[PDB]
Amino acid sequence: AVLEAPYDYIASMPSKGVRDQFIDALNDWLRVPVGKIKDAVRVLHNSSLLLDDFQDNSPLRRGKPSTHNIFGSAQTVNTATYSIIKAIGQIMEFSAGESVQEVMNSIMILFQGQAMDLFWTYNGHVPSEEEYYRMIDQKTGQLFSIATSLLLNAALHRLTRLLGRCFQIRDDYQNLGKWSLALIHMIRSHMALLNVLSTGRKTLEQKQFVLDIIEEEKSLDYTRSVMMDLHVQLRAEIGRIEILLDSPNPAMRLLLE
Amino acid sequence: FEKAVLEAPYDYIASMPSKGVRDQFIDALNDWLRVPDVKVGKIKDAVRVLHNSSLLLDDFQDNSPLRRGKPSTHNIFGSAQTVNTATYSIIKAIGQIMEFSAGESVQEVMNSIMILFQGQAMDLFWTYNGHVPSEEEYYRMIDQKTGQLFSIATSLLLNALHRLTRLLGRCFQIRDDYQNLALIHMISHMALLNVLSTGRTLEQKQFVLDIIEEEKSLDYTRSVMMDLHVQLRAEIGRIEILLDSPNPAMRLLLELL
Amino acid sequence: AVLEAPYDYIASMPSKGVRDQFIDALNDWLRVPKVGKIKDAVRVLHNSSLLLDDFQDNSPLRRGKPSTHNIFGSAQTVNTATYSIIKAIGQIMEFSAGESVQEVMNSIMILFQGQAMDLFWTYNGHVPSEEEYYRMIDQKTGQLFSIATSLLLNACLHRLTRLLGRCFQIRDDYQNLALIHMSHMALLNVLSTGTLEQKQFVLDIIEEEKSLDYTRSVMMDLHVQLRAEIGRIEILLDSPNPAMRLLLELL
Amino acid sequence: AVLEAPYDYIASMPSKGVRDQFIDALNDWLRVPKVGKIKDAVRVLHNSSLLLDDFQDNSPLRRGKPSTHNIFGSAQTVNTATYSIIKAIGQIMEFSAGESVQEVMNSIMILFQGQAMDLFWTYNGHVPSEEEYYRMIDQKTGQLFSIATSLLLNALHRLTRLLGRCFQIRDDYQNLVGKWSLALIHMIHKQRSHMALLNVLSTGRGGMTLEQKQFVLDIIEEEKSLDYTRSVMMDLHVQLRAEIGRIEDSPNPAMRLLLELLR
């Protein structure tokens, strides 16, 4: 009731879910007899969204007030911690085989990635290409790993890795502070951008400068170029599994991608 | 650098000097139950991780910049980072219990942890909303928030006394108010509730301070702890004589006042 | 490259491009090659002065992208500005020999003197006269041109620089000497920091007096006198002057 | 008149000058008679650098008198600082004008490189290493001694560069009792309290609260990082006392007197 109220608010927010297709897509050729896996996964994602909205203050989520602006910062965090443990207990109910110790690490590594992101945006340590890809896989691609691992046992990991990275690159791609592939790769003029970010830490004219420097560097094309490389390799990954050729890959043909 | 970022706030709290009351209680109960030395160590540290994580959370929810030794963890690392490690440390604690401390009765450990959050949520809801406690559900509220940590320690030791762990937790939390129920035993009545609002001003505190010294509520509260200890003595004896040997380590611990 | 970063940022902006026309114009008469050293040595001095000048008046926007004062902080811009001037002195030493470089430094010594008076007037409440402002004009915008001509000459024309230099700063000021002209007593009292009404009032009192025509009057009379002077030197060396005779870009 | 106003204010303020005693103590070896132009030219350079750094670090009080930028403003202080350097160079030109004046300029050239690195680390959050801080100190403070000794030699440099390091560490040591100090780098690299201090410094840089300042004061004295300064300060003195001994080809009682004054 009172404890589960912050979680209940998020469930009413328009889901536009993307993981449920992925489990259904993996179920297509796995013939697993599904809901119990999805609902446990969904609680984890809802809690993860609930936490991150508080961590990075955003007045609105999708046109509606944020959970920490109407429920209080203290109450939202308590429900978020409670939600994860409820999901963990649910998973253990049907995961006697393949001891839940394996599912334990996937949750733990998930918090490892989110810790690295928060450290970088607090102490200002600029990331690199390899370092950023390590955090992006841990924070986002681990959720798909949990669903894939559960589905396989109750009856490919590289498929989740490639797909997991693409969604979080999407997150920074359509968004345009927090680091991004476009901003990281851009850093002709690099010293100018470094001092601008440090200045803004402690400014509308400067906000004009940063947006302009992306246009001249045209790093958005670079994100598009990397994104196409991901699709082709995963397309081979889809085709490499040829036991069932009837998979229509509808997630790949999503309109906005 | 991987684990250091994630565990930076936890070892900050683990380095604090603490009274170590929980270690005394688990050592006291071990003499009754004759628990092997190896399992006692794992139980003590698993409980210790949970307590430190709760301390990390409680500091952020209830803003307490002052803290023994060095300042609070949300003024030393940041609000975002301390919450992330608090959740991570809890999940590692559960996995630690599952790995060796518990074989096939892990469900009750999750159940005892789950109710622990429900009591904390109720307390936070009262503070934010402002609804006054009813002076009766506060005992049930304080049982869930503190007495469950004693219960989780007792339950693991038993599988490797029920009334004792519920009573001692109740007395322990009510002690902290005395050293710093008193605010709620008073509710003279209608004037206090009206003056409580609109400033939740200097004379209002003095009026509150004045009405303390006339009703002597803190003295009624003083008496609470005293009788609580005697209530605990009953259990010690009851078990001491039930147990082949009358382990009196708890009797020495009972001089907690 | 952090030291040179604020200077390079202000050099990425495509500048007005006037000294290059002037140094190329003068080289038409004096067949001296070396000019590239003169071109960039003066360029370093002007950009470094621009870095300093922008900081002192707290200009929040030079052209388009924000100024160096708002990007690298006040500390780094000043350090880079001071470092670039001494480097500019160094480049002159390598080619321009001794004494020549000493006289060269006397101009830069003088050039900072004129800038000091302007800041003193802006900071301490003071009123200038026409004579005082005219001297301040020469010491700031005319010393840079004098350096450029002096280096070219040794590798008269001095009167040309002070006439052309005086025009360029008053021409840029015209994009707003008008306030130097000035009833006068009423305007002086509000000039001492007294509020939008007084900003309106001063606008009418200068528009109704047609000080813009007065500023244009100094523009025209100074230019026509110079046009005789430039021809005077162009016949001394018997030159048609196909390039310097282009003074209509600054009109 | 008004151009010399801020420099004269900082030149009339008397302070314990050690760069002055370096020249005449060194002159006891070289016996070069002109030290009058050498001593004052270095003084103008040092005073000019002082005006810049005061505005650069926003120092409220130099030693009790109001800061030069708090009475004349930031605009005039920078203008008079740049002009003073040019005059200081002009004084140096009057002697040895035939050549070797490029030696003076590259000494001034490298001086600004060190201050830029110090500013860049302060404005951003680039934590320095032990090697990085040592080379920056040499090229920021120890270079002013190197230019002074070079002109005297024209009319040993190992002594001057290493004397610069000892002098600046004392100032950094005296500074503590948000820039960088040798205590900060030494404890950052060590395992204990590495992450805690790194987050605290980023937290203040918006400023550090009273409790947080106490924490930073608490950690330094408990890890003997303040004791680490005397570890490298005293050792440095011993090896320097050998360097002066080996060059001397006449007895020099003067330079030893300077060493005991330092510590």
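Since chain A takes its numbers from Swiss-Prot, the residues it shows come out as 420-452, 456-577, 590-610, 628-638, 642-656, 661-715.
Per the header of the entry, the method used was electron microscopy, 3.5 Å.
Placed from the backbone N, Cα and C atoms, the Cβ positions cover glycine too.
Annotation comment: Swiss-Prot describes A:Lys435, A:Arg438, A:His467, A:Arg484 as isopentenyl diphosphate binding site, evidence class similarity to another entry. Annotation of the published mutagenesis A:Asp474 to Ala in Swiss-Prot: Abolishes prenyl transferase activity; the original residue is retained in the structure shown. The annotation Mg(2+) 3 binding site is assigned in Swiss-Prot to A:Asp474, A:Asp478 on the grounds of similarity to another entry. Residues or ranges marked as Mg(2+) 4 binding site by Swiss-Prot on the basis of similarity to another entry: A:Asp474, A:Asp478.
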Practice problem: Consider the binding-site residues A:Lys435, A:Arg438, A:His467, A:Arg484 and say which one has the Cα lying nearest the Cα of A:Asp474 (mutagenesis position). | Solution: A:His467
Quiz prompt | Least surrounded among the recorded positions, given as A:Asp474, A:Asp478, when other CB atoms within 10 Å are counted | solution = A:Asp478
Practice problem: Report the member of A:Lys435, A:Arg438, A:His467, A:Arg484 (the binding-site residues) whose C-beta atom has the most other C-beta atoms within 10 angstroms. | Solution: A:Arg438
Self-check item: Cα-Cα distance linking A:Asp478 (Mg(2+) 3 binding site) and A:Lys435 (isopentenyl diphosphate binding site), given in Å to the nearest integer
Solution: 22
Quiz item: Could you give the Cα-Cα distance between A:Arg484 (isopentenyl diphosphate binding site) and A:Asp478 (Mg(2+) 3 binding site), in whole Å?
Solution: 15
Quiz prompt | Pairwise Cα distance maximum in Å, isopentenyl diphosphate-binding residues per record: A:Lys435, A:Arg438, A:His467, A:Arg484 | solution = 18
